[PDB]
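Reviewing the structure listed below.
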Amino acid sequence: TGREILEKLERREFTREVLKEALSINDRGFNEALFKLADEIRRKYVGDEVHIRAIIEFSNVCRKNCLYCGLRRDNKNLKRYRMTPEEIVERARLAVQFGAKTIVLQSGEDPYXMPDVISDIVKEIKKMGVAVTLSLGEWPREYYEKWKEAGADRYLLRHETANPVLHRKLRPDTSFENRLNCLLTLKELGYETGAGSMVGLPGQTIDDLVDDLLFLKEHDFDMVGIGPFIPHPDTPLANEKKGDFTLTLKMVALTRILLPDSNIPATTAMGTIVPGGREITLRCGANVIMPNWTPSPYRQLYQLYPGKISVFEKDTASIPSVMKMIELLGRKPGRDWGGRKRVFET
Ligand SMILES: C[C@H](CCC(=O)NCCC[N+](C)(C)CCCS(=O)(=O)[O-])[C@H]1CC[C@H]2[C@@H]3[C@H](O)C[C@@H]4C[C@H](O)CC[C@]4(C)[C@H]3C[C@H](O)[C@]12C
Ligand SMILES: C[C@H](CCC(=O)NCCC[N+](C)(C)CCCS(=O)(=O)[O-])[C@H]1CC[C@H]2[C@@H]3[C@H](O)C[C@@H]4C[C@H](O)CC[C@]4(C)[C@H]3C[C@H](O)[C@]12C
Ligand SMILES: C[S@@+](CC[C@H](N)C(=O)[O-])C[C@H]1O[C@@H](n2cnc3c(N)ncnc32)[C@H](O)[C@@H]1O
Ligand SMILES: C[C@@]1(C(=O)O)N[C@H](C(=O)O)C[Se]1
Ligand code: SF4
Ligand SMILES: [Cl-]
């Protein structure tokens, strides 16, 4: 019964069978109660502040060929771009002027920058007195070490799927073992480390989603980014089904229940598949939002998936828009860098 599963989640009996049953029950009453539980856990543990991370997608060049991603190297039907270091630093400064207290630098796996141009950019942004998060993919230990010495605070490296077989099929340049090794290296180097997965990948099962949740709980990640798979027409997965919004929202809710003190974004992908999806997600366990701060004319070229929101407006609209969102949700903007604030428990 749904009531017994909720009771077990409330008492922290996080077994495989409790998680499977939570993800398998489709009853509206149960789902609503689950979302209420996650919302309440979020409020009790991380409060009403919603942390704003301004994202600059500074290059859409990529050396990898992931089957799901519109930036894959085999996609010839995409104009490739690279922002200059000066452009990236000055765009970061504009975000800080607008009130961002974290800058996220995200790109394809673009060799050009690596490692020294990134280090130089990071040092300049750090002078502005904000947190810096990198989301650049898989690189050698030495690059991660350089970037930590340069001052980077956090690294986002979604694990994508914790099924090694599926991982290798979808990401044929690499492996789950490599992805995990990168995540473990990032943790050892002292980064606040983010992981997370897509929901609704072709071939992915409910038991695979359970394994994503257990993986996340095992490693105690500081941040967890979850969204639906969204098929991209210039990829091998073009004709596959999009991930289900409700199922993905349940994964976000369970992540908060499992990791009550973690930082969990309401991802752009959630707002792409359903109008108002980020707002829903902020009320079902999430406590972070990542407004797009990539300048025109580049923003519209960072086409990981189609239909991405925030492209038709002026490039400075997103930070004000999320501040309005936070207010209409009855929430508060973050007052500090929004680093993880651990609550040690039993
Ligand atoms: C806004 C809509 C519809 C509410 C509604 O329209 N209900 C009838 C009127 C009720 N009023 C009290 C305003 C008047 C009553 C007198 S009246 O004479 O109208 O009947 C309600 C219906 C179900 C609600 C969600 C679920 O909980 C799950 C979840 C829990 C989290 O924690 C917060 C997020 C989330 C997604 C919820 C958000 C929101 O809250 C929802 C969509
Ligand atoms: C960038 C320009 C020119 C002046 C400038 O370069 N200003 C640097 C401010 C740096 N900080 C954000 C760190 C100040 C924090 C002050 S605070 O007292 O909020 O802690 C300034 C002038 C007016 C400022 C907007 C308005 O105000 C309204 C609103 C308030 C929100 O809040 C943040 C968003 C928004 C849209 C503001 C953004 C930005 O800022 C604006 C455009
Ligand atoms: C575009 S990559 C950029 C950073 C770095 N290259 C990496 O892969 O970690 C950022 C994330 O986009 C997500 N993503 C890629 N293609 C997607 C798609 N078709 N649907 C939804 N999310 C997608 C993946 O989960 C990936 O971790
Ligand atoms: C920034 C990011 C995240 O969760 O950290 N969200 C992105 C999105 O949903 O478009 C894909 Se990676
Ligand atoms: S998911 Fe990251 S590594 Fe894979 S193709 Fe897209 S940008 Fe490149
Ligand atoms: Cl961050």
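Note that chain A is numbered according to Swiss-Prot, with residues 2-347 shown in order.
So this one's X-ray crystallography, 1.3 Å, going by the header.
Quick reminder: no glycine exception, Cβ is built from N, Cα and C everywhere.
Positions annotated as [4Fe-4S] cluster binding site by Swiss-Prot, on the basis of experimental evidence: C63, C67, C70. What Swiss-Prot says about the mutagenesis result for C63 to A is this: Eliminates binding of one iron-sulfur cluster; when associated with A-67 and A-70. Experimental mutagenesis at this site is recorded by Swiss-Prot as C67 to A, annotated: Eliminates binding of one iron-sulfur cluster; when associated with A-63 and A-70. Experimental mutagenesis is annotated in Swiss-Prot for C70 to A, with the remark: Eliminates binding of one iron-sulfur cluster; when associated with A-63 and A-67.
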For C67 (mutagenesis position), the nonlocal same-chain Cβ neighbours (under 8 Å, six or more residues apart) come out as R73, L171, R172, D174
Rounding to whole Å, the Cα atoms of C70 (mutagenesis position) and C63 (mutagenesis position) are apart by 10
Excluding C63, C67, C70, please set out which residues of the same chain place their CB within 8 Å of the center of the CB atoms of the [4Fe-4S] cluster site, keeping sequence order.
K65, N66, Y69, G71, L72, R73, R74, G109, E110, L305
